[PDB]
Amino acid sequence: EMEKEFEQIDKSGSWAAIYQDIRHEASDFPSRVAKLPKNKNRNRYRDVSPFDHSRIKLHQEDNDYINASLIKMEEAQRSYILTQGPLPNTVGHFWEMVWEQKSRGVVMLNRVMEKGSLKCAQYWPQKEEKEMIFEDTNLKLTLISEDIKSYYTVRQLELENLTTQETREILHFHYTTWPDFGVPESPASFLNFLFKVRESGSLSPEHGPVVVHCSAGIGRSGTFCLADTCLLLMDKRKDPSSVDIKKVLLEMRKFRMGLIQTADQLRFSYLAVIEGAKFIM
Ligand SMILES: CN(C)c1ccncc1
């Protein structure tokens, strides 16, 4: 059981050591498409690349590349697209991916500005009456409504394919209170947020995979998927204590490098799953 393992690692202060064993055990696959010179301007960070085998392809004949990975968790029956916060030049690509993958939800775990730098382009409209048109990908995006709460905002968006005039409703789940440094002290508001995304239907197999991002699409984004998958496996298994968070993280790292960036994010993931297990038992 992980509550017991949590106390062992915490009382022995071994979090950096566990985190290093995960780093050394993690898969390494080619990411040749990400490193093509023509893709250089499509990557926010030169050391964060999708693997070729799990990368999302755009259906545009010109350049199919976006920094995004499909994480398929077979036992949990959950898929996720993890991507970087869009760049000024990739906002049209991002919405093209949402359209093509038939996603219902976008989960954003960062602020546009953190530590005095831009972590993400402003890729959604700020006002109902000022819609955004992405000329490169022929999409129109409208803010329909916005519900601002203390820890998160939920926005209803209409995405319109200008080529075919089809429209879809997209839900934007924006977690707004992750601190600039470190992790939240308590996982309560993060769990509430995760249950709100689940309640929306955005994580359900009827729809395409949810799109999850922070700045690089590996740290906070990693915590989100890891918590969700672990809690779902605890519902599904005869013995919930058979769920090993280190094994699940390693399985997810086959699909995208570097998921969970710090020993602090690993500790917070344990805490979120341990606390979430109480609401699930
Ligand atoms: C590659 N990169 C971080 C950028 C590209 C275009 N504008 C801003 C940043």
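Using the numbering of Swiss-Prot, the residues shown for chain A are 2-282, in order.
Cβ atoms here come from the backbone N, Cα and C positions, even for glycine.
Marked as active site, phosphocysteine intermediate by Swiss-Prot: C215. The Cβ neighbour count for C215 (mutagenesis position), using a 10 Å radius over every protein chain in view, is 26.
Here Swiss-Prot flags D181, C215, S216, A217, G218, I219, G220, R221, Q262 as substrate binding site. Around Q262 (substrate binding site), the same-chain residues six or more apart in sequence whose CB sits under 8 Å from its CB are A217, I219, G220, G223, listed in sequence order.
One entry in Swiss-Prot concerns the mutagenesis experiment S50 to A or D. Its note says: No phosphorylation. The secondary structure of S50 (mutagenesis position), as reduced to three states from DSSP, is coil rather than helix or strand. For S50 (mutagenesis position), the same-chain residues 6+ apart in sequence whose C-beta sits under 8 angstroms from its C-beta are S32, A35, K36, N44, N68, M258.
Under the DSSP three-state reduction, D181 (mutagenesis position) is assigned to coil, being neither helix nor strand. Listed in sequence order, the residues of the same chain lying 6 or more apart from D181 (mutagenesis position) and placing their CB within less than 8 Å of its CB are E115, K116. Looking at Swiss-Prot, the entry for mutagenesis of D181 to A says: Substrate-trapping mutant.
One mutagenesis experiment catalogued in Swiss-Prot, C215 to S, is accompanied by this note: Catalytically inactive mutant; abolishes sulfhydration. DSSP assigns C215 (mutagenesis position) to coil, not to a helix or a strand.
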The record names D181, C215, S216, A217, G218, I219, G220, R221, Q262 as the residues that bind substrate; what is their largest Cα to Cα distance in Å? 16
